Amino acid sequence: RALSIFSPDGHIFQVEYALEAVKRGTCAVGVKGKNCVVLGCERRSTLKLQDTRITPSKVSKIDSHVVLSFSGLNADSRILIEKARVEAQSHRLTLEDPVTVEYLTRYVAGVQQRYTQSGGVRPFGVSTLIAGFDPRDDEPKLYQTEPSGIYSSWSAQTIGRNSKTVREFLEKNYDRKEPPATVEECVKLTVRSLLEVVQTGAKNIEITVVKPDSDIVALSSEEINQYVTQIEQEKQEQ
Amino acid sequence: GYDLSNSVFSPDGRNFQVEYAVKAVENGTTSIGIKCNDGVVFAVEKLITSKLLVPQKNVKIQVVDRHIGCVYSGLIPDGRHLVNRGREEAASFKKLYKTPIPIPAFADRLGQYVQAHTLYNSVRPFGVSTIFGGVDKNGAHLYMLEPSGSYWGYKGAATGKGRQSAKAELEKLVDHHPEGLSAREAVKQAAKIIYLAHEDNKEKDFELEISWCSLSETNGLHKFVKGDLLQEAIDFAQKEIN
Amino acid sequence: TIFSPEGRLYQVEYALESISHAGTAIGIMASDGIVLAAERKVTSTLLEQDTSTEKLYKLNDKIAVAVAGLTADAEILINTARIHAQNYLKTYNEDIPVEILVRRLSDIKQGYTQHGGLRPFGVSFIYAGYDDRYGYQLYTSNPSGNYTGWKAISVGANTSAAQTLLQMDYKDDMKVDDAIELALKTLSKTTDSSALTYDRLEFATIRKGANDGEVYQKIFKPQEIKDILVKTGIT
Amino acid sequence: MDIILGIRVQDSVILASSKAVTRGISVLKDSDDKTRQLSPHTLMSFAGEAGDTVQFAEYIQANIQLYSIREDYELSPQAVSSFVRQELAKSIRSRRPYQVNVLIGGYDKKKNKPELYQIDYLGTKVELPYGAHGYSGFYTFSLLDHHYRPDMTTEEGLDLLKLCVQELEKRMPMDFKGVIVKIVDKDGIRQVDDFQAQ
Amino acid sequence: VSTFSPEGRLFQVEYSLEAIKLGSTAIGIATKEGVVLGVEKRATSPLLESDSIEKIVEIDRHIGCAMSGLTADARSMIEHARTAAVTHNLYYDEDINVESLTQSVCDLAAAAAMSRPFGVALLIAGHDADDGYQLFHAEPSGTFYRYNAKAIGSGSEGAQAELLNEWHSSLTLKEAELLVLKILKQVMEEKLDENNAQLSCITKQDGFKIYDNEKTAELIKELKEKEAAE
Amino acid sequence: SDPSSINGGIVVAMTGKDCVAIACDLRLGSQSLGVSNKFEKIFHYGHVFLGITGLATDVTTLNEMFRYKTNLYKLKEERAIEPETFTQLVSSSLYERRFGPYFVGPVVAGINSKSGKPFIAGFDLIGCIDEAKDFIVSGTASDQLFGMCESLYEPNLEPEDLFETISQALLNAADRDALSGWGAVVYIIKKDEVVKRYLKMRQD
Amino acid sequence: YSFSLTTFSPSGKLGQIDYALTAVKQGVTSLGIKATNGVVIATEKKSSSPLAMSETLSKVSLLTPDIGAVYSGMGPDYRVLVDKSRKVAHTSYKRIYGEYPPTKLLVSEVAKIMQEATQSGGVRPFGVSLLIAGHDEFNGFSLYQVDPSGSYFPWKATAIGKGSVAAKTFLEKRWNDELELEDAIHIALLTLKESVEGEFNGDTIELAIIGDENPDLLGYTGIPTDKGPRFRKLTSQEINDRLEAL
Amino acid sequence: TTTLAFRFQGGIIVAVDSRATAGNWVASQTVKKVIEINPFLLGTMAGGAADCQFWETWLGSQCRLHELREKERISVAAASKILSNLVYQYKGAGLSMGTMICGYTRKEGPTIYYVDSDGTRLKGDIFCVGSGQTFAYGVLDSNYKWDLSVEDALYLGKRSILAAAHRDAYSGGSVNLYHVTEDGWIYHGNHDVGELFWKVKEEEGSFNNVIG
Amino acid sequence: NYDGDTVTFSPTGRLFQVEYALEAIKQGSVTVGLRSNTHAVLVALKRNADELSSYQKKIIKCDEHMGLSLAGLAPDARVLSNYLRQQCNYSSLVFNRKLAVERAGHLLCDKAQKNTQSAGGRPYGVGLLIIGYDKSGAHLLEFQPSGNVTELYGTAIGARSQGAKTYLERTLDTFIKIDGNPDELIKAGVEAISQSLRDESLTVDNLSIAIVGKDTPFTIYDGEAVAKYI
Ligand SMILES: [Mg+2]
Ligand SMILES: [Mg+2]
Ligand SMILES: [Mg+2]
Ligand SMILES: [Mg+2]
């Protein structure tokens, strides 16, 4: 049965509504520096007494040099991830070269697109921020995918609740002439942006940095807190 | 709401979509059949919508195998479908049993197929009624089948718009000739009855079409009435029409 | 399996509702074991509780789950659970890591969410399990196919109530004997009936006795519940 | 067939594989590597039918690499090998069986011990101190059975392999153009580029 | 999804066409010196890297196409279009005809054995020996038409009208370039610069070439000047 | 080419007074080349023992299979499977592959926890069940084993005596088989306890 | 119709299941009483005309020589369920272990059938509830009740359909854990009498028990491992003989 | 048939003969044993003519598809693994082919992969395939140096074929030369062996045993 | 209520969807067909969406001895002609026999019917005039998506068709006798197509003619070559 269909106004309601679920999902953001990309996200707080150690984190490795974060139904994402991971290995196996961030993106995008014109399947309630570095290259990559299947790259971008607000922060706090030329400042900027919505919180934010040649690392609750503090300071000093 | 989907029984146990199919039938040309002494004749009214029609070409009667004649009224295409399947159903019988399909047998085959289209809402019943029959190992047979898949054997049968006028005429024949009716007679008679029945559609000029299956006149095979024999009946009808 | 104008999955949301009307199950993760407790739905003097198993199920010798929802829907999910467990064992000759089993079970539920046109499963699970990589773990999966891990958690009837009581008395360095007590207390205060009685309880633990090495899953027998009850003082 | 030998000393596993690829009447290449790294602490060497050989290896690699990503964990050598046995055990009763034999040497970071697994094309798996496939065993086992000791150093084993490789070059009819050796230990997988003279 | 209206039109198809009207303007003009395809980028923010917007694609060396509507839907269509030109080259050792290529694409369109029609249209422009330079517009209906110039997307109504005026059977590649540029400018909400419009053309000698921002800018500029004349 | 004689190996099981015993050699070879001397052929799922001789890969597969099956059995029935029952399972599980079988010869031994009655049984590669109260033999040296058993065996032996008997039977029989030996293992099974002893034998 | 007909309603209810439960509620009453050395399940042979023949309607059925079932709700839905039940008894069991399955397992399987009806596309739940009684070497005697939801649970005694509540109540007072079969039969009869409207005798009642093994009903002598079936249906005469002792 | 491809400073040299036989019958002396996959990749023919001609022409297509999808020149490694994997899909069916996939890309440099219907894919510096292989190998092995010049290298390949065309009954006709560079390959003629043997003999002084 | 699918008869026994389909035809350009005893012509007034496009091809050759003119939903016409091409082909290959026009007609009917009796399908929405010369002379057939096929001396279908239909309805006695001379038959064919005009006069891009007969294989005359008929 055709669920995703056109309406008198030229919209595919299910796809459009798919986006709403994206908005309801927490925020995720990623900005790309001069030789790095960072992706930050705010943690869900419906109920608290969580065991942080194990809980499925928001940023995932597609391959040693490509990661993906998303905003939306947590379940729907897992699938996108698996399909992406499996395609990552397959590319390696048949092309003898790991995927480029673009390719991986276009893969993930097409998957979503497909769900928008297939019967018996509802679109994915998700948008992803995929980032990483092309094999044997240093130029950072940040890409965005939406339930429609549309995708593109961004110097910095965000998705999830209040994404509009923080998007704005970025629209003026990120200049394409001096991208955060240091891991530290790119982080700063992401945090700064994140603070504008997160609402003063340590464990509330998780920040992941991606450097060239499979160099990926998530900052611990405290490394972040240090940034938070220094940021509330460059706010209180006025 | 019990008339929107096919397989649905209404509170009175009627399948409305079937009955609607019947209406499509009524809105069509009239056709008849007259089981005679050793055969059957079929005839139908071909309405001539325009001079542009090539005369005596858009044949409507159809044969199944070599000994069954078929004519129906309604959504023409639905008829053809019913016949193609008839043909497949007849071949299948021959291939396995050698003897060409017995009319009772054939009818039931057509029956079961149509009845099947009143079992699922994913299908619409047939918008046609079929009169058909022929000669077999033991007698002539004439049957008529309605969209419900219901069918019975007849002495005479007719359907379509001129249905009542025609039935009336047939009723006369049965009471006046219980002995039988020679194929020749039944031919002219059908020609007549169609002419008569044409009055319920007395507004357009028509083209008669007759066929017969007779054990002495066509060896048990289904042939079309053409030439001398056709004209004879056309005139016989033009005669008693006034 | 469709979206609301608001961006919610009807059938999923509604499923969760069905669940909230189900007995309460609790899973409390201690430092040396995990407890699972569940209050049974609809009973009588005549129901045989002795030979009963309706909320606490063994998945593998190292993983057990507590059920809240349609018993039947549960069993289907369980059987397949038990199977994925064994498949992994055959393929690798190592017991399946809890998260792996849990994530797999979740993925099924999610399927019903995204395609097919079948009603989701009216069930939520609490998984108590052990493994050489993360030791003891407590997990929860609900109809949306979403899962997460906890230190203590509950499902079924009166979540907010119980959740609030746990958040209050739980502390990082707990011990099983204490978690058992806590479990009982919480159930005791969030019941919808007169008083907690053995006949209305299902209790089970996953401890790693110091005098050995392999984890031992003990599904409490009726008498033992009656006993563990007197001690904690519910009388 | 090609030579595939493996010997697990105390802190590592050493694998030696002939460097020759023969197709019919000529020797096409004298520098082949008949091994793939499954995980950073497990290696698998292989010998058998022309295409099946690499195809199987690469398939196994990919699948182990995928598990590594999906779970953020490195399966134990033991795991990795049970996985392989099963794949082979599945192919013996297929339409067209992969005619491949492999050795899997890995350092189990969890137990802190070296491990060597020998699995033939039929899915017959066995854990041993030293092993080989085909005829290689015939010439070397007598030597291994004689000089092997559990407490051998990486260096003692490399010499035992040397003595073994010597016997092969003496008594075996085909020229396998030498061997490539690799060691799997706690710090990873390295290639002893000094086995042409050590 | 296969239901007819009392007017005799397919609903989802008509609606599908509406979704297309919501998309970036795409324009193509067909001359005797080539065919130009130009599109409007339309970035949903200035953070977005304007170059990662692909709306003019190469189907084969002698065939390119511009798209407009729900662009993601067009992925499969390009894939198919490419595969088909290639496959045709494989089986016949020759270049597929633009028409055939197009027809092949449309042949895919009506296959309503994919839940809904494609919410996107294409301007397929190409050249073959037998029918010269050609421009085609492909609709999700499954129908396609050949035009001398055509615009689709949000600003297509005015654009088509202007095309009607500017086109005559004798423009030069440069001329058409300008017009596309022009008309692009006339219907774009934002001001036409080289980071938000894209031109491309296809010629016998050099085939399908997408213009590099720099070359485009030079034309944009060349346009501002020719326009600020009178 | 006969899969049942490539890897070689033998197993034998016997019953005594309130106990049963099941023993097997340890050689795993590839035709003439002995490859391992640590290939046990006896397995257990609870208090039920299954010895399997035959093509080693199938021996491994089948073992894995019954563990799997016996495990789910336990979860579903909440109790451990019994000898008689496991037997039917083995049989049916083998016949399931009647036209592309597992080249193996299983032997089952155990004591039913409820009746206390000793039980052993054996099958051919497709499920033909052999249920004798005396002894069961399987492997490349079945002939030798039968000969041994038939002469050495007598009913109602005590755990300690049956042990000698079955060891001898296994031992001597193996000595006359090229493809067996390199070690032997013996399980003495009683309702309550189970002792496992390795034997000293020629390593040729 | 490939989508679930039974969906979740906003209150969190499975419409069709509750309705099926309603259908069950209207059915004739049936009871099961588990003694120490047996179990009895009975129902009333609701003759829809005296022209019909009573015997030709087994409301109580043998699933395996040691397991019987009785129902409440739509007979047809039951009849097909018994067929499938006996079948799966073999396929998923006797053909794999050479012995019939244990009550809870069979029960579990039956449940599985009904659940599928609760979720598979294009069908409606079974409009029945069964009381399944049986015995097995390891779990002894048991009685179970199975619902259209698929839910099942064991009982010491219970009743379903029409006079369920009244009956359950009477059972609740007479049952104790020291009941000898004859007595539970007695009670079954007594409990039955109150829900039965007209004539109450051996031709309007149907009692079946699960007890000691009946060698006389085996059909052959020779093999001594299987001493016979435990399920035995009561004869008109046997029932009346007991009625007379009211 | 004799075909060789060897890697060097200036790129790749591919040289093949052009004789096809049906038993003792010389069917053609003018066969093209080098399948021009696309302007940058070269494939050689040996084994089944159809099998190579067909599947390599096809390979030519798949590469094109890839270059449209990714806007980047397909690597030889990739180019060859496609053929290779395809070939491995039919393993057992009876495909007969042994070929070199040659290409020179920026990323890889000059590259030669041997692929055959058995599923073998190998990377090497020198490869000869065909009934006349051993003869060409003989010449190649002794005069092969990486530091060779394009002119000499062409000759070396040309000669190695000559060698084989002389001794092997199933090779001959004429030699076809190809130099593969990073900007693509350049054809270096078709040289009739008849005329070539006499010339080389005279000039080089070899094949002395032959009278002329 | 009763016009949701073709599987629903209304209370008066009609199939609305079919009917609605028939209405799809009326919004297509007029196409005329007429035959004598030695030839069959198809004159189809082609249609344009703008003054810069192509006048959609209404005539398709189905075999060297048969073809058809379409009016309505092009896609469907393609599907139907193609099916017709295949069946013509099958007759040739398997029986080395030219498919009888009447036979072809029987086929289209049967094909259309299936789409007017099953849930999920949709009637075809295009009409066709099929001409073809065979063992029994010249033929002209009119096909309607309801599944009805009729053999006529002449006709036309589409927007304002009723004009030409009367012309022919009177000119019959005149054209049925245009044997041995194709030019005249065509002239008549044009003269007929003109009694259903209004927009403007038939132009050189407007016109599309197809002829077939005794010693003349189905040929499509488009543009230039029809000049002498205006
Ligand atoms: Mg034997
Ligand atoms: Mg021995
Ligand atoms: Mg020996
Ligand atoms: Mg020669």
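Residues displayed in chain H correspond, in order, to Swiss-Prot positions 76-287.
Backbone N, Cα and C define each Cβ position, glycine as well.
In three-state terms derived from DSSP, H:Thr76 (active site, nucleophile) belongs to neither a helical nor a strand segment and is classed as coil. Counting every protein chain shown, 27 other Cβ atoms lie within 10 Å of the Cβ of H:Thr76 (active site, nucleophile). Per Swiss-Prot, active site, nucleophile is recorded for H:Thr76, and the stated evidence type is experimental evidence.
Classification of H:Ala124 (bortezomib binding site) by DSSP places it within a helix. Of all the Cβ atoms in the protein chains shown, 18 others lie within 10 Å of the Cβ of H:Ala124 (bortezomib binding site). Annotation source Swiss-Prot lists bortezomib binding site at H:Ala124.
Taking a C-beta cut-off of under 8 angstroms and a sequence separation of 6 or more, H:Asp126 (mutagenesis position) has the following same-chain neighbours: H:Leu170, H:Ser171, H:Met172, H:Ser192. Among the sequence features in Swiss-Prot, the mutagenesis site H:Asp126 to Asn is noted as follows: In DOA3-1; decrease in activity.
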Exercise. Going through the recorded positions H:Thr76, H:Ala124, H:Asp126 in order, which have a C-beta under 8 angstroms from some C-beta of chain G?
Worked result: none
Problem set entry | Spatial separation of H:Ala124 (bortezomib binding site) from H:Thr76 (active site, nucleophile) - C-alpha basis, Å | 11
